[PDB]
Amino acid sequence: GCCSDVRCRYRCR
């Protein structure tokens, strides 16, 4: 649940 904030792209992978 990281890309859901448009700020966590790195860990999003």
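In chain A, numbers come from Swiss-Prot; the residues present are 20-32, in order.
Each residue, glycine too, has its Cβ placed from N, Cα and C.
Sequence-distant neighbours of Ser23 (mutagenesis position): no residue of the same chain at least 6 apart has a C-beta under 8 Å from its C-beta. Per Swiss-Prot, mutagenesis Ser23 to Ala is noted as: 1.7-fold less potent to inhibit both rat CHRNA9-CHRNA10 and CHRNA7 nAChR.
Among the mutagenesis experiments that Swiss-Prot reports, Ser23 to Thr is described with the note: Extremely important increase in potency on human CHRNA9-CHRNA10 nAChR.
A mutagenesis experiment is reported in Swiss-Prot for this position, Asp24 to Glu, and the note states: 783-fold and 8.3-fold less potent to inhibit rat CHRNA9-CHRNA10 and CHRNA7 nAChR, respectively. The Cβ neighbour count for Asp24 (mutagenesis position), using a 10 Å radius over every protein chain in view, is 9.
Non-local neighbourhood of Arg26 (mutagenesis position): empty, since no residue in the same chain at least six residues away has a C-beta under 8 Å from its C-beta. DSSP classifies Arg26 (mutagenesis position) as coil under the three-state reduction. Looking at Swiss-Prot, the entry for mutagenesis of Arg26 to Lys says: 1523-fold and 14.2-fold less potent to inhibit rat CHRNA9-CHRNA10 and CHRNA7 nAChR, respectively.
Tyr29 to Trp appears in Swiss-Prot as a published mutagenesis result, with the remark: Relatively important increase in potency on human CHRNA9-CHRNA10 nAChR. Shown in sequence order, the list is empty: the chain has no residue 6+ apart in sequence with a C-beta less than 8 angstroms from the C-beta of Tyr29 (mutagenesis position).
Among the mutagenesis entries in Swiss-Prot is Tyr29 to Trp, noted as: 1.3-fold less potent to inhibit the rat CHRNA9-CHRNA10 nAChR and 1.1-fold more potent to inhibit the rat CHRNA7 nAChR.
Listed in Swiss-Prot is the mutagenesis experiment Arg32 to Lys, annotated as follows: No significant change in potency on human CHRNA9-CHRNA10 nAChR. Sequence-distant contacts of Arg32 (mutagenesis position), defined by Cβ-Cβ distance under 8 angstroms and a gap of at least six in the same chain, do not exist.
In this structure, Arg32 (mutagenesis position) belongs to neither helix nor strand by DSSP; it is coil. Per Swiss-Prot, mutagenesis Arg32 to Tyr is noted as: Extremely important increase in potency on human CHRNA9-CHRNA10 nAChR.
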